[PDB]
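Colleague: Following this message is one structure expressed as structure tokens.
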Amino acid sequence: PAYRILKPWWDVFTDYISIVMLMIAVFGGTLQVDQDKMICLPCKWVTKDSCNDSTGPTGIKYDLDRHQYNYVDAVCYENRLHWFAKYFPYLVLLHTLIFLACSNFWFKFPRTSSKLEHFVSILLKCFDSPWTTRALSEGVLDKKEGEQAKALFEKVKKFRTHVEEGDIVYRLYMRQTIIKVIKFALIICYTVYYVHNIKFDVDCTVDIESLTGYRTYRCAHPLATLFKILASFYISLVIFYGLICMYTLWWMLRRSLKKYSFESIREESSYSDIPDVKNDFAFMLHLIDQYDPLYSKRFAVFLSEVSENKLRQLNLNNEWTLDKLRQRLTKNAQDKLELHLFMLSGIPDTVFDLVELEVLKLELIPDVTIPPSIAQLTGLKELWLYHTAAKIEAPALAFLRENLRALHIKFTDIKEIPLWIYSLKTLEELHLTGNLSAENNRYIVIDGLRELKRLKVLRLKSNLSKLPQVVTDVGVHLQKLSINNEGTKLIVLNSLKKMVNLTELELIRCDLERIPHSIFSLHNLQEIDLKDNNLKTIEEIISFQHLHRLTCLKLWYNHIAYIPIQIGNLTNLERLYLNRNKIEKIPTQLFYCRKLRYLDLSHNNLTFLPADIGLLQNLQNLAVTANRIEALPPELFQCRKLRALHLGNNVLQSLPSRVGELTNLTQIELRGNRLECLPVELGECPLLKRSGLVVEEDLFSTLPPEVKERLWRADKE
Amino acid sequence: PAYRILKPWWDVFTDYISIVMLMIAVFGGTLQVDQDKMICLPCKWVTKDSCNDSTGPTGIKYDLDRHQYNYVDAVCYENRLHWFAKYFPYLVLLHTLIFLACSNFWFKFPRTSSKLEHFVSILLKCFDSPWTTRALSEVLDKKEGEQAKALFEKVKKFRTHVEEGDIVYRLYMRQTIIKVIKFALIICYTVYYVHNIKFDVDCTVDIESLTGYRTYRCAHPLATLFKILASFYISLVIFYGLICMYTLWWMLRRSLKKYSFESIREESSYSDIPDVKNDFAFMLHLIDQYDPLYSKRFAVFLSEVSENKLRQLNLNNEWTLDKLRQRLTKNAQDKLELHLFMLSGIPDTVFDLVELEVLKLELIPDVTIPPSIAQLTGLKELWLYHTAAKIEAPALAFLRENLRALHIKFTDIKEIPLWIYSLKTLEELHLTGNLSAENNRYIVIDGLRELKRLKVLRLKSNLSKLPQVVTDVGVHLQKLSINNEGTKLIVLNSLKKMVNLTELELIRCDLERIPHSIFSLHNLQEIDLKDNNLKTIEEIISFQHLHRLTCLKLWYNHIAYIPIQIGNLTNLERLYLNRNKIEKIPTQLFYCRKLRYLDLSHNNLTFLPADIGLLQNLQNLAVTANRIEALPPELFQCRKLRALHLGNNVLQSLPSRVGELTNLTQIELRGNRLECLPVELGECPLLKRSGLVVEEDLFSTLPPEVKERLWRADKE
């Protein structure tokens, strides 16, 4: 049935020859069972046990009964008739049974039968698959059809590992063919030698003279000529069977069937990655070629991994649809429409169809080739290639050079960094993450930064020990340089004096423990955040007064244990974020900077909060969370511009009613502390609401019911 | 099973005759095996090995036992009965098996069996395909279109794999010849030996030593029955001959390896059905022999016109209105444009969407614009690029009252359409492609005379001479543009006839000699002479004849000096003269006060002339890439400097007079060699970076509040 594909012309020929030979066996067997007799007539005159062969003719009277004649027939049939004439049909039937068993042994042996059935199934359902037609012919595919196509691909993938290792089917077919050919040789020897013994006239000399009276009888075998022509027909059929088996043996010898080359298939078709198959898989593929080569032509489609990549791309273009991706679109801190592609095989075309995209996140996309359809991403300005090597061509390169402006490349290898990122004209923001210190590549791969003249932001989370000179030549046009070294001292040597255009030097985790002179040598820095620079004593702040541009000096995450009075020189400061430190106290002279608008002192060791806070009339958010302030001074409430009061987790005994003076206060952190009760004057603040007033439920319930209702109504609306 | 459609009447008849022959073979075989005996009686009167054949009658005593009689029977049956009378049923069985093997070796040989199975599967799938019914009719579902396209590719691949050789036809021929030869041999030998099946047979076997008699006469009881069988068999073989012989004639009267679809292509709509050959032709001939409808409706899957119709229908369903609405963009005039790029046909869904205005169909072949475009409301532009358009008459009527502009790109006469002239209410007829073809010197455009509403006609076709038909048609023209892209036009002063013309343009004609027929026309307001490479314009003393020109456009020329007379035209409002070879330009050029747009980029001028200071109505200038280091106080006598182009230049000094110009719209200053940039770029919300692209090398040393204004430009 299903194995007709695996039976070539020689197998069909041998099967039909075996059927005809079995018919001969059955016919001869029935004849030899029913009508096989031996009519024997005694010789009247004998000479030394041999018939002498010595007025109308009269019959010879033998004086023998019918039963004596039957006895003579039985004795001479048993004794003198040759064994070949008696057992020709049974020997023929035995030979046909042996031939049929040899031909069908590999269809019944479970070890080869399992492989044969698996091969037949995964080649036939391969044959009727539509993916074969679509691939050999070379947008949208049916969901069931695509799932089936990938299922048969995986099934072929496991079948190749399950069969190619072994050669049991090939060896079994070899052994069956060899046994059949030697059986044919034995038959065509013995049958031809003994076929001449099927004679009509047989002399019998059986010595039954004491029971019959005669010794020699001239018998006659009736089915001798018919058995002779049956034997001749059987010999002819065995000759044909043997010639066919020798052709099969010669076919198996000349061409190595333990190898199969798809060279003809891979040249006619575009797919040239079809591998050369070997062993049993090669053998049954050769058999299928003997049946019909176009079956293997279609079967070679699933053997090429280029077809796998095409099918995976098409299925990804279907699995990720434009609709689901419209929901996938989110927004970042910069309020930019963005989609995060995590573990994707490539970029779906549905992703590139999107035109409102601002930030495309190619994160962990294995070796994806960027197609020119990125030109559809007209709004595309931000690409974050996170461990994603981007393969690109000329039109997509031109579109990115003319459109793309910010590029945050995160890599773990030099090869992960693409070389085309240095050819973009409009790039202005560039972020690197990953160690850059290497042999014969230290600050040489980025030598293409000179081509990039629009670069303004250069973040290097590269654990680098020194700033590269190419970045120093770039710094003529660079306005922002943030270095992250993760606790590695960067060798300054006052080498940052070249970047006179630098505006925001954010040394993140640089572990400098000192301020080099290059920080206050350049005149263009407004914001200098020495995050985790581990500066013990903040002593270089006198020279920062020449920095008229400096308005944001964030000295957080340091061992500053005391603030010298000298900071009173710097009157231009606004966003002094001095949090997460061990400041024993901020002094009165610290409040000499009346321009301070944003002041962060959270997670500090303050003794208290002084009165000169009344000087800072521009203060908006004062943050002393988890510091040591026992009582809130009224001078804190003297200022009216407070907006975000991070006062939680403190030892504030009580909040004075003077908070009712505050109107700009839209949020105040009051959770924890030693707060006895919340004053009713908190309801006087218009901008404050429930989300703004974060406090424990019981302390909030200490307020009168109606003012709480007012706050609730102002909150929900 | 499924091979009945491949078995004609001769094959069925031969199969049934073989069945009957097998039946008589089995019957005769059972008779011969069981009841075939030979009753032999001795001839007591022997006369030279012959039966002499010579008082109540009494039976003759032969003195023979029953076993002697059986021995005589066996010997005279073995030796003296004819071999035909003994082996007639076995020979008939062998012949029937040979005939059956010849008939079924077609379906048992794996190559031809696979080919026939593949053909049967494909033809049955096409028979049950619904599109063929529609193909015989002339909606469709997405699934039906998908499966019909897949069946089209399957049919193409099957034709490619089968039409290569004729193994099936050769096998059928060989089987037919073998059957005919077997019939001939069977008839000859059976007719010759049928007379040997006789009832009474005389046997002389020489068993006198065992029996006592020499000659015996035997009766073969079954012989007559075998004779009645044998003649019957002969009759069947006779039939099996003639039918088979007819097959041979049917296989030799006409070449079965060439199937002609002439009848099907002439009855059905599709007349492009190709004539298949070899095995395909043979199986299609056999299938016609079964039923012509199978091949008739299989012919639609071989015709390319059916594939084109199927692809058009699939484009109708594939291109949804939702996807089309995504493809609609907006052009310069804020008008909704659809860019149809590399579509094999034109979707009816394109004409479904009424929001379209500009229909750009580019390199779209086999175009037959359906009048469903009448349902489209906003269509005033249709952009035919490299397209052989064939519109319908109701669509002709609709576009005669609705379409208002038309751009045509083509390759000579091949893609020029004919319906464009029948539309006589259009305004804009833009022609692209080489109209300067061989042997068709302005004879195709001879049908433009009937157009009386045409007022805008842009001619960019590398014309050699002005067509006389254009002179005839122009009487109702208003706008004309001439682009030759590197060819010297032969005008020959034929513009004196055509007086109504308001706008005339001449781009890159390489003339150097401005013609005289312009001065007879007093209606030209906009004259464009870009890249004409003038060097001494003694024509603007002759342009004083023309008092209608409002803006001269002489930019990207090589003017050595501009002659002073143009200073007398106060109506001049636009001085486009950038990228020139100007060494010195005297003053009296600039006597005109009311010039708005000027461009002087990429020159060699050492100082901008003083009497530009007389120009008080400026909007744009340029000092790009030259040898000017300062802005003169004469330029400061002007008060309307909005735009400039001073980039990649050597300007050093920036006084407060130019800097206080708040309305500075777009001045190129990138790459300029300034010394320092002033703090006057700080406060005001009008003059900022997206307006003024000042030098970014000194924009770094500019104060951060200046940078605040400029980055505010990039935001606001």
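Chain A residue numbers are taken from Swiss-Prot; in order, the displayed residues are 15-68, 92-175, 230-808.
Just so you know, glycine gets a Cβ as well, placed from its N, Cα and C.
Quoted from Swiss-Prot, the note on mutagenesis experiment A:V40 to D is: Abolishes activity in hypotonic solution. The annotation that Swiss-Prot gives for the mutagenesis experiment A:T44 to D reads: Abolishes activity in hypotonic solution. Record note (Swiss-Prot) on the mutagenesis of A:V47 to K or N: Impairs activity in hypotonic solution. Under the heading of mutagenesis, Swiss-Prot lists A:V47 to D and annotates it as follows: Abolishes activity in hypotonic solution. Quoted from Swiss-Prot, the note on the mutagenesis of A:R103 to A is: No effect on anion channel activity. Impairs channel selectivity, so that the channel is also permeable to Na(+) ions.
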Colleague: Measuring CA to CA, name the entry from the mutagenesis positions A:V40, A:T44, A:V47 that ends up nearest A:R103 (mutagenesis position).
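Modeller: Of the mutagenesis positions A:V40, A:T44, A:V47, A:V47 has its Cα closest to that of A:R103 (mutagenesis position).
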Colleague: Please report the distance from the Cα of A:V47 (mutagenesis position) to the Cα of A:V40 (mutagenesis position), rounded to the nearest angstrom.
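Modeller: The Cα atom of A:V47 (mutagenesis position) is 10 Å away from the Cα atom of A:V40 (mutagenesis position).
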Colleague: By Cβ count within 10 Å, point out the most packed of the mutagenesis positions listed: A:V40, A:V47.
Modeller: A:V40
Colleague: Hey, what's the Cβ neighbour count for A:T44 (mutagenesis position) at 10 Å?
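Modeller: The answer is 13.
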Colleague: Mutagenesis positions A:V40, A:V47, A:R103: which sit with Cβ under 8 Å of a chain B Cβ?
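Modeller: Qualifying residues, whose Cβ lies under 8 Å from chain B: A:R103.
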Colleague: Quick one: give me the count of other CB atoms within 10 A of the CB of A:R103 (mutagenesis position).
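Modeller: That number is 10.
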Colleague: Quick check: in three-state DSSP terms, what is A:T44 (mutagenesis position)?
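Modeller: The three-state answer is helix.
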